[PDB]
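Below is one structure, written out as structure tokens; comments come after it.
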Amino acid sequence: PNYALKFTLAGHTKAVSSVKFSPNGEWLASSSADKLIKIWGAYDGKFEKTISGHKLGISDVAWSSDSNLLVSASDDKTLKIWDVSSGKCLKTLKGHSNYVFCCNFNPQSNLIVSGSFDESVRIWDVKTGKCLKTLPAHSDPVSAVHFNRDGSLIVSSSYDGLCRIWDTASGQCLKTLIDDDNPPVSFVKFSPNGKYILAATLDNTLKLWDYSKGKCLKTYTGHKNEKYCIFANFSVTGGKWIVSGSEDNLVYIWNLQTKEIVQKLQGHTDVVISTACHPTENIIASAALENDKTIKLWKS
Ligand SMILES: CC(C)[C@@H](C=O)NC(=O)c1ccc(/N=N/c2ccc(CNC(=O)[C@H](C)NC(=O)[C@H](CCCNC(=N)N)NC(=O)[C@H](C)NC(=O)[C@@H](N)CO)cc2)cc1
């Protein structure tokens, strides 16, 4: 592809931790160590509004599938659910006993899943703000959580070096994925069609799993990732790419099928912690840590 820098989004006063496109494609939401959520135009990069309320820094944010709600995960041990158009905090989700690290809605958006440094995964009711399940998911901080395409499954990852797949409805562990070694797993998510999971590990490696057979199918390397929980992505609006941030301040793009690096995006001045792919255009958002503080929008 030919992604080129179109906009730089400045305004967070500390490290940006996470960026996400709304499912309707109109907006970008960003979370920061500065305790704020910011909302931006997805196409023009224009600053829209700031959403505030958390008492400590925020590590993750996610949209409901109707683009009306956001959920954020905080070091203050809570998640909050926000009505984006009014800026209202609808619910505060209490129950983790350490930093909340990651969060996501299910496609129906009646459930929220969260992962924490308390080594648990929790499943919450959106309408009532109540925790429906706690899963004893891992033996170290939970780095990522994600619903599959129809909400029936959750995948979690942890510093303990495991990916686990869970049944949403019952809370039972359906699968533990483990390879030749178990370096910390720093990120995991389902592929859009639901057949694979992509997992990143702190050994500078991304891995594509066929989780039904339980086998690693592809390996992506060349980037630097030994310390941070960096988001990765399936890019599926154009060519089929894998997109990831990197601790050498670059955005990496890989050919999904052949596994070669097909583009490296330069511009950030600190670790690229988060990338997101626009749901219908060939647009990538990337965000960086404390010495950069900016979000970049790239188009192919
Ligand atoms: C090689 C040897 C030594 C080996 C054996 O011991 N050691 C290791 O494997 C190892 C060593 C150090 C390691 N330390 N890594 C970090 C250290 C400090 C930080 C500080 N935090 C940040 O810089 C940013 C702003 N926050 C984060 O990276 C994460 C959120 C990342 C994106 N979210 C997501 N992927 N779901 N959050 C945090 O680190 C803490 C919990 N929260 C915050 O910082 C909030 N204020 C803002 O996120 C992060 C990672 C990790 C592994």
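We're sticking with Swiss-Prot numbering for chain A, so the shown stretch reads 33-332, in order.
Using the three backbone atoms N, Cα and C, a Cβ is placed for every residue, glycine included.
What Swiss-Prot says about this protein:
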{"type": "MUTAGEN", "residues": "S91 to F", "note": "Strongly reduced affinity for histone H3"}
{"type": "MUTAGEN", "residues": "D107 to A", "note": "Strongly reduced affinity for histone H3. Significant decrease in interaction with KMT2A"}
{"type": "MUTAGEN", "residues": "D107 to N", "note": "Strongly reduced affinity for histone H3"}
{"type": "MUTAGEN", "residues": "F133 to A", "note": "Strongly reduced affinity for histone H3. Significant decrease in interaction with KMT2A"}
{"type": "MUTAGEN", "residues": "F149 to A", "note": "Significant decrease in interaction with KMT2A"}
{"type": "MUTAGEN", "residues": "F263 to A", "note": "Strongly reduced affinity for histone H3. Significant decrease in interaction with KMT2A"}
{"type": "MUTAGEN", "residues": "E322 to A", "note": "Strongly reduced affinity for histone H3. No effect on interaction with KMT2A"}
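Feature annotations (Swiss-Prot) mapped to structure.
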{"residue": "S91", "record": "mutagenesis position", "contacts (Cβ under 8 Å, 6+ apart)": "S49, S50, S63, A105, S106, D107, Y131, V132, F133, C134"}
{"residue": "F149", "record": "mutagenesis position", "contacts (Cβ under 8 Å, 6+ apart)": "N130, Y131, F133, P173, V174"}
{"residue": "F263", "record": "mutagenesis position", "contacts (Cβ under 8 Å, 6+ apart)": "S50, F219, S276, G277, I305, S306, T307, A308"}
{"residue": "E322", "record": "mutagenesis position", "contacts (Cβ under 8 Å, 6+ apart)": "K46, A47, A65, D302"}
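A sphere of 10 angstroms centred on the C-beta of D107 (mutagenesis position) encloses 19 other C-beta atoms.
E322 (mutagenesis position) carries neither a helix nor a strand DSSP state and counts as coil.
DSSP assigns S91 (mutagenesis position) to a strand in the three-state reduction.
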